[PDB]
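Remarks on the structure that follows.
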Amino acid sequence: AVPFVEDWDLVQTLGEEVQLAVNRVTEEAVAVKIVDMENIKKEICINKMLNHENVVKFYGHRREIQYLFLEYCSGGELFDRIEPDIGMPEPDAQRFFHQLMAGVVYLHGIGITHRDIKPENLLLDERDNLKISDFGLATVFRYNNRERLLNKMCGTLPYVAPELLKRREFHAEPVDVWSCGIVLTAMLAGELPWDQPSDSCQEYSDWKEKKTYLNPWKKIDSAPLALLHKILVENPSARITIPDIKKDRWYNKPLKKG
Ligand SMILES: C[C@H](OC(=O)Nc1ccc(Cl)c(Cl)c1)c1nc2ccccc2[nH]1
């Protein structure tokens, strides 16, 4: 074994903590999540389940203050790529949305729901490949092929699905689909549509009344807007599922060169 190979230097804070760690010998870069301690114990267990190119990789943890060794994403947060009131070019948004769907399909396939999808939690590597990040709110919604309904209110209000605010229990998967829809809206409009999806929120009422001549909707082309009409559906049982998102016209529209 090579001496010093287990030493990592903390080179800079990534966000309050998360530190950029660089290996003393190989100079490999990883992100180290440092948390001063059960909620963290659940995060580690779920992270140990994960292995997908669009999910932040988990390398392991040191017990010691908990240390989480995570995939370093040098491109930063998707959040920062969104220009206020503008968004980003549609081809870039579609590519990010494809990779988001890939990561969410993977998590749902192993029975995990993230529960807080938003641009702050979608990170980018050196090639701007998207990675779903931070499973501190994640939980199991399917185990031994049996679905468990959720009831814990959590997430982030502008991104959260209406059923969470309205119903005692709800299916996990439609909630993640909804937040992905809000992320898509943010990417294409550079603004979030409403403070929260409540009947008291005027902007949300305007949407249910199909007033798409207003912002953010009028900034969005008809093709992606049509997908958003199928995702941001109030009734989670009527809301489009991911298999059907994969069949959507805009989702399959050639837009971006390699
Ligand atoms: C870093 C800063 O981020 C944002 O403003 N984030 C942001 C804006 C709207 C929404 Cl709805 C969301 Cl979720 C995020 C930024 N990024 C830029 C890109 C080009 C030009 C100016 C820019 N300012």
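We number chain A the same way Swiss-Prot does; the residues here are 2-17, 22-42, 50-76, 79-272, in that order.
This deposition comes from X-ray crystallography, 1.8 Å.
Positions of Cβ are set from backbone N, Cα and C atoms, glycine also.
Noted in Swiss-Prot for the protein shown:
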ACT_SITE  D130  active site, proton acceptor
MUTAGEN   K38 to R  Abolishes kinase activity
MUTAGEN   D130 to A  Abolishes kinase activity
MUTAGEN   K132 to R  Strong reduction of chromatin-associated CHK1 ubiquitination
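Feature map: Swiss-Prot annotations on the structure.
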residue	record	Cβ neighbours (10 Å)
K38	mutagenesis position	23
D130	mutagenesis position	21
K132	mutagenesis position	22
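A break of 7 residues separates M42 from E50 in the model, and their Cα atoms lie 8 Å apart. Calculated from the flanking Cα atoms, the unmodelled 2-residue segment between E76 and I79 spans 6 Å.
Gap in the deposited chain: 4 residues are missing between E17 and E22, whose Cα atoms are separated by 4 Å. In the three-state DSSP assignment, the secondary structure recorded for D130 (mutagenesis position) is coil. A distance of 18 Å separates the Cα atom of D130 (mutagenesis position) from that of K38 (mutagenesis position). DSSP classifies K38 (mutagenesis position) as strand under the three-state reduction.
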